[PDB]
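One structure is given here, and the rest of the page talks about it.
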Amino acid sequence: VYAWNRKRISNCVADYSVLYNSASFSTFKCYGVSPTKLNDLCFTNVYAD
Amino acid sequence: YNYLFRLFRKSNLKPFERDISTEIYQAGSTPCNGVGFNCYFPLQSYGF
């Protein structure tokens, strides 16, 4: 966690609702964005820290 | 803790509308049924 690893997502479309509808995730939060509104929104790049 | 506000609702209040109910919320896809995750109590206290 002092030197976290980054993955890039670009040039594609997705369903984000799986990130809380899946039983695999114990907790989910969003900041500056709404959990439903993810499926309507767009971004220049997505980085997973 | 005797002062409170409603933090959770499905729709905004109309002009001079008011709401007494303590019915349990559903902030996400939990099958809530009045009982936990997304199942929030609708009021919060200020606790001044």
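Note that chain B is numbered according to Swiss-Prot, with residues 449-483, 485-497 shown in order.
Determined via electron microscopy, 2.8 Å.
Note that Cβ sites are derived from N, Cα and C of the backbone, with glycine treated the same way.
Annotated in Swiss-Prot:
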type: VARIANT; residues: B:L452 to R; note: In strain: Delta/B.1.617.2, Epsilon/B.1.427/B.1.429, Kappa/B.1.617.1, Lambda/C.37, 19B/501Y, Omicron/BA.4, Omicron/BA.5, Omicron/BQ.1.1; Contributes to cellular immunity evasion and increases infectivity
type: VARIANT; residues: B:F456 to L; note: In strain: Omicron/EG.5.1
type: MUTAGEN; residues: B:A475 to V; note: Increased resistance to neutralizing antibodies
type: VARIANT; residues: B:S477 to N; note: In strain: 20A.EU2, Iota/B.1.526, Omicron/BA.1, Omicron/BA.2, Omicron/BA.2.12.1, Omicron/BA.2.75, Omicron/BA.4, Omicron/BA.5, Omicron/BQ.1.1, Omicron/XBB.1.5, Omicron/EG.5.1
type: VARIANT; residues: B:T478 to K; note: In strain: Delta/B.1.617.2, Omicron/BA.1, Omicron/BA.2, Omicron/BA.2.12.1, Omicron/BA.2.75, Omicron/BA.4, Omicron/BA.5, Omicron/BQ.1.1, Omicron/XBB.1.5, Omicron/EG.5.1
type: VARIANT; residues: B:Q493 to R; note: In strain: Omicron/BA.1, Omicron/BA.2, Omicron/BA.2.12.1
type: MUTAGEN; residues: B:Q493 to Y; note: Reduced host ACE2-binding affinity in vitro
type: VARIANT; residues: B:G496 to S; note: In strain: Omicron/BA.1
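Sequence features, as recorded in Swiss-Prot, placed on the structure.
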| residue | record | contacts (Cβ under 8 Å, 6+ apart) |
| --- | --- | --- |
| B:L452 | variant position | B:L492, B:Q493, B:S494, B:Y495 |
| B:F456 | variant position | B:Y473, B:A475, B:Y489, B:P491 |
| B:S477 | variant position | B:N487 |
| B:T478 | variant position | B:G485, B:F486, B:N487, B:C488 |
| B:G496 | variant position | B:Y449, B:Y451 |
Check your understanding: Is any of the variant positions B:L452, B:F456, B:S477, B:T478, B:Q493, B:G496 near chain A, in the sense of a CB under 8 A from one of its CBs, and if so which?
Key -> B:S477
Review point. Should B:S477 (variant position) be counted as helix, strand, or coil on the basis of DSSP?
Key: coil
